[PDB]
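**Student:** Next up is a structure, given as structure tokens.
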There are 2 protein chains.
Amino acid sequence: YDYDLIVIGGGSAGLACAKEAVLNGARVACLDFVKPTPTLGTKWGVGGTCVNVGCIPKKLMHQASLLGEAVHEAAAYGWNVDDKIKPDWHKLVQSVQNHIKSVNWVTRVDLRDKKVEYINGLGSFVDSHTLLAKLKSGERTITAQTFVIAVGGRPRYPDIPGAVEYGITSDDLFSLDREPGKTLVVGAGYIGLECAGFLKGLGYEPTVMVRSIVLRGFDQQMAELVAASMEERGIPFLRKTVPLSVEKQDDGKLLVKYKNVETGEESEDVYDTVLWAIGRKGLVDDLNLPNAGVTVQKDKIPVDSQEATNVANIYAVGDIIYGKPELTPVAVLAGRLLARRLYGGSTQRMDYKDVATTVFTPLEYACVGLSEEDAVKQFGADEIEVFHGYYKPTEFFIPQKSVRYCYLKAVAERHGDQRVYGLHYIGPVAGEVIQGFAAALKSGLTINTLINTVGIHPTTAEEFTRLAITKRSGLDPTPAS
Amino acid sequence: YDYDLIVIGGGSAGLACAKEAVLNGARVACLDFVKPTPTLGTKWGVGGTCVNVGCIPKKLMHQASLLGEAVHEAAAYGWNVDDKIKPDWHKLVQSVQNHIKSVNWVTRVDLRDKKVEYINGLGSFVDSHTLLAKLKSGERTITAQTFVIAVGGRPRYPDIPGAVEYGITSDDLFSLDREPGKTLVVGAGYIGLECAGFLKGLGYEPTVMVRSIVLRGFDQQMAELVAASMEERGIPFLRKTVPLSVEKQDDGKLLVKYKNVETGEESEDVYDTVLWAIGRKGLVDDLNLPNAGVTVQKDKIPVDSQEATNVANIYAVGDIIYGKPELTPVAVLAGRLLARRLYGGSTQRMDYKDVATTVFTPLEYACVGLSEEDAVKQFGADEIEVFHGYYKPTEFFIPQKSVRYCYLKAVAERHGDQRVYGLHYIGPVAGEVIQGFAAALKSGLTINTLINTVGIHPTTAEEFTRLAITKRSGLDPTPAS
Ligand SMILES: Cc1cc2nc3c(=O)[nH]c(=O)nc-3n(C[C@H](O)[C@H](O)[C@H](O)COP(=O)(O)OP(=O)(O)OC[C@H]3O[C@@H](n4cnc5c(N)ncnc54)[C@H](O)[C@@H]3O)c2cc1C
Ligand SMILES: Cc1cc2nc3c(=O)[nH]c(=O)nc-3n(C[C@H](O)[C@H](O)[C@H](O)COP(=O)(O)OP(=O)(O)OC[C@H]3O[C@@H](n4cnc5c(N)ncnc54)[C@H](O)[C@@H]3O)c2cc1C
């Protein structure tokens, strides 16, 4: 039709796909709309979830929290720093949002310059080749040759009285007018863990509420070490607990009634803020996919190895895609690769294996490859070797920081090549450490090259090259301390 | 004789060799003596150069300097931090030395526990199987079956009036009674660069004096970016300059006369402290090597691929070894491997290739593999590809930190497998970033796996996986900023 390609959604995948497609000669349009959060009505510019309400504000709040610790440690080194320091939440919000808005503008200019037609409207299918764009002016537009769906998701709400009325989600949190105060974080995935982490670091009082387990999908030894790490720093956890309701009392305070799911313990407590970090739901609803005859696997769209949907002419990429890693660089690269196969004469497909990730908890946890339990399930316990250790960061000594949760692990093939299957690290700058190892795994990293890679001294990254104690041995993982 | 193995020198290599040899059934002795610095008479416990006067105190001073910046940045994030903070040099020295002495004691206990006979004496050869140990009591002892020389070196002094009298070296610096004040750092190797770096960061006024070039042996594009980095932060450099003398004037101040070597410009300036970081000289002198018939290559001992000297029964390892990387983990691992070949029935030799290193300058520089110029010299310019980029750390935005010297580069084979030859990074936590890539290089890292390794977002480590602009292209290395 009017376009070679229409891209539905202007986030990490959408924009990456749109820009790449134009680079290879295509006439392309990209639609992006941001539906305002129910209650509070929070809204943001173009660029998607990461820039506006995801990786970026998250990392900036984490850094702000990290810098407070740095202030407290500086005194141990001889700096005449004052003990009683406090962050200004409105000042922090201000700085964070200033950076985001600057990025928004640059993104818009970059899109125009690269000749990507950005439409600030909500797209819905009329037909496998025809889309209704709904602009601000209530105006509409139609038609294109190929389609890329990169619509992502939005924070879920519990089906519980008071939830959408009194509670907030990550969407709201990063520009919050009100000071968080005492806050209940419902959800022990990374978003809930990270938020609780930096809320404590900035002088507030979070509680994490767990339905079942901490960080589902992650190595559970590591997930429990991160949780215990957080309790060490004064973050309490409510185990096996589900919320029942929240109500605004004539007080300004928020009463939350909750329930143990193993026991039947009905209990309650009062908070200034309630954060629902209970997962995200794909925005398939507003697309009218049946009009295009595209099949859905419940809030998500199943795609083949080429990101094609059951309709040859229509594709999906990023978060709406069923059961693939939901991260920004995954989305960016899959979108770019896609645009390059459609218009660049490329045959390179996306590689969704051994994607590294970092949980930016107070003590960060990075990993890549298999968890211990998945490797044991997949190959058998007696064909698996785990090398592990507790270690001591050079910079933790003078300030006498806890090394209790500074733990490192390599999950590997036991015999033969001794191929590394997974690497797990809790500690300082965990994503900075794991990134290069994720590349090493991708080049076929074995235990032998790992262990004969010379260390960079003094660093915490060199701890991986120092691994020598196996779990099978039963020897102390704390080595001549 | 009396021992299976005598180890001469109780540093990184010596201790690693001694401990490993006992693990494999050997009767071993290890000698260590620390000659006090001329003037000031500085002395330290067992464990060698790194623990006492090297990597460790260096990293701790660097961290102390880093933590001051963190204090200054915290205000941008909303922390009510006070601007006028100052470190206490004696308090910093105190903390650093407390940690070192604690490590000294633990090291002594560990050696006794592992049954390594530590002799606090100076060893010199009488014979290829016989050593004179000289203890504190003026006492002596003799005799053994095999020998490991791991004696390292000590800071060099210029052959110039006033040098040993008024100037200091890294040996003195880390426990300095007097406050450094305005200090002249002669030497632009890493030790001089690192010291100048943390002296500025802790409120003093260093100058770096360069005889010829900055960081000889390192990639010179990178070496100039680090130097310019330091000037940005207010560290001046005296280019093509050699010192002529230093004299104590009735003033307490130190007058240094110097000279341009390209021009003939005789000039002078007054400093509180003068630091000679002009290299280190191997302690071969005190060994009486001719008595054992061991050949020397001028202050260093040449060894074969098995660390054997021209005398079958005698070995050398660590810093005294001719023309190998002079770093702690190199020394530790070569010493361990050696002990394992002598007593463990191992055939594993040391791998001295692709050893990663970090220069802990204010903005750190890590690298591993070939410099750009060595790769071009070795393979030809047209068989070389350089991928490069300037990047922007997420945490630099709010405090509005300079990104001018945040630069990244991958030196690679141009065609075929596109094997990576070298990786270079200036920026935050450079050793934490490079370590895993050093392992990746060792597993055969190519450009294709590098560039299709998914990034961890947001990090500075992910910048390597984002490399896409080549120098050959001539395109702007600052990509849609
Ligand atoms: C708080 C939080 C922290 C995170 N931290 C990290 C992290 O640190 N590292 C990391 O890698 N990832 C992180 N993520 C995940 C990351 O944000 C996502 O994986 C990524 O943004 C997904 O990109 P996308 O293009 O598929 O979707 P999105 O970025 O969400 O973009 C989709 C866009 O399309 C719009 N849209 C939807 N429907 C329509 C329609 N019908 N018409 C027009 N526009 C439409 C949406 O409103 C949205 O603007 C985080 C996410 C959250 C929420
Ligand atoms: C200031 C500075 C910073 C550094 N920073 C780093 C860095 O961050 N990372 C890194 O990897 N490396 C660093 N190094 C290098 C590192 O310290 C050395 O590579 C390492 O210590 C060498 O180990 P070695 O066992 O060969 O010698 P040493 O550690 O010096 O040990 C030799 C010991 O033997 C003693 N000895 C000498 N002769 C005799 C004798 N005749 N009898 C008995 N004992 C004797 C010596 O006095 C000494 O105690 C740094 C060095 C300096 C000086």
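We number chain A the way Swiss-Prot does; in order, the residues shown are 113-593.
Placement of Cβ uses the backbone N, Cα and C atoms for every residue, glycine included.
These came from Swiss-Prot, pasted as-is:
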BINDING   A:120-126, A:143-147, A:159-170, A:233-235, A:262-266, A:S282, A:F286, A:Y302, A:392-399, A:429-432, A:438-443, A:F472, A:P570  FAD binding site
BINDING   A:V322, A:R323, A:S324, A:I325, A:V326, A:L327, A:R328, A:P355  NADP(+) binding site
MUTAGEN   A:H569 to Q  Almost complete loss of TrX reduction
ACT_SITE  A:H569  active site, proton acceptor
MUTAGEN   A:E574 to Q  Reduced Trx reduction
MUTAGEN   A:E574 to A  Reduced Trx reduction
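Relative to the rest of the structure, where do these features sit?
**Tutor:** DSSP assigns A:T161 (FAD binding site) to a helix.
Secondary structure at A:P355 (NADP(+) binding site), as computed by DSSP, is strand.
A:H569 (mutagenesis position) carries neither a helix nor a strand DSSP state and counts as coil. A simple way to gauge crowding: the CB of A:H569 (mutagenesis position) has 23 other CB atoms within 10 angstroms, across all the protein chains here.
Classification of A:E574 (mutagenesis position) by DSSP places it in coil, neither helical nor stranded. The number of other CB atoms found within 10 A of the CB of A:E574 (mutagenesis position), across every protein chain shown, is 21.
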**Student:** Have a look around A:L399 (FAD binding site) and count the other CB atoms within 10 A of its CB, chains all included.
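**Tutor:** Looking across every protein chain shown, the total is 24.
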**Student:** Cα of A:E574 (mutagenesis position) to Cα of A:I120 (FAD binding site): how many Å, rounded?
**Tutor:** 44
**Student:** For chain B, which of the recorded positions A:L327, A:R392, A:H569 fall under 8 Å by Cβ?
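**Tutor:** Near chain B - Cβ to Cβ under 8 Å - we find A:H569.
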**Student:** Taking the binding-site residues A:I120, A:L143, A:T161, A:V326, A:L327, A:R392, which residues show a Cβ-atom distance to ligand 2 below 6 Å?
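**Tutor:** Qualifying residues: none.
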**Student:** Tell me the Cα distance separating A:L327 (NADP(+) binding site) from A:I120 (FAD binding site), rounded to the nearest angstrom.
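**Tutor:** Spelling it out, the Cα of A:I120 (FAD binding site) and the Cα of A:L327 (NADP(+) binding site) are 31 Å apart.
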**Student:** Just checking, which of A:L143, A:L327 (binding-site residues) has the fewest C-beta atoms within 10 Å of its C-beta?
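**Tutor:** Across A:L143, A:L327, these binding-site residues, the one with fewest Cβ atoms within 10 Å is A:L327.
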**Student:** Using C-alpha positions only, work out which of the binding-site residues A:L143, A:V263, A:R392 is nearest to A:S324 (NADP(+) binding site).
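**Tutor:** That would be A:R392, nearest by Cα distance.
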**Student:** From the recorded positions A:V326, A:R328, A:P355, A:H569, pick the residue whose C-alpha lies nearest to the C-alpha of A:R392 (FAD binding site).
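**Tutor:** Looking at Cα distances from A:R392 (FAD binding site), the smallest one goes to A:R328.
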**Student:** Among the binding-site residues listed here, A:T161, A:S324, A:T440, whose Cβ has the fewest other Cβ atoms inside 10 Å?
**Tutor:** A:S324
**Student:** Please list the binding-site residues from A:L143, A:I168, A:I325 whose Cβ falls under 6 Å of any atom in ligand 1.
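**Tutor:** By the Cβ criterion, which requires under 6 Å to ligand 1, the hits are A:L143.
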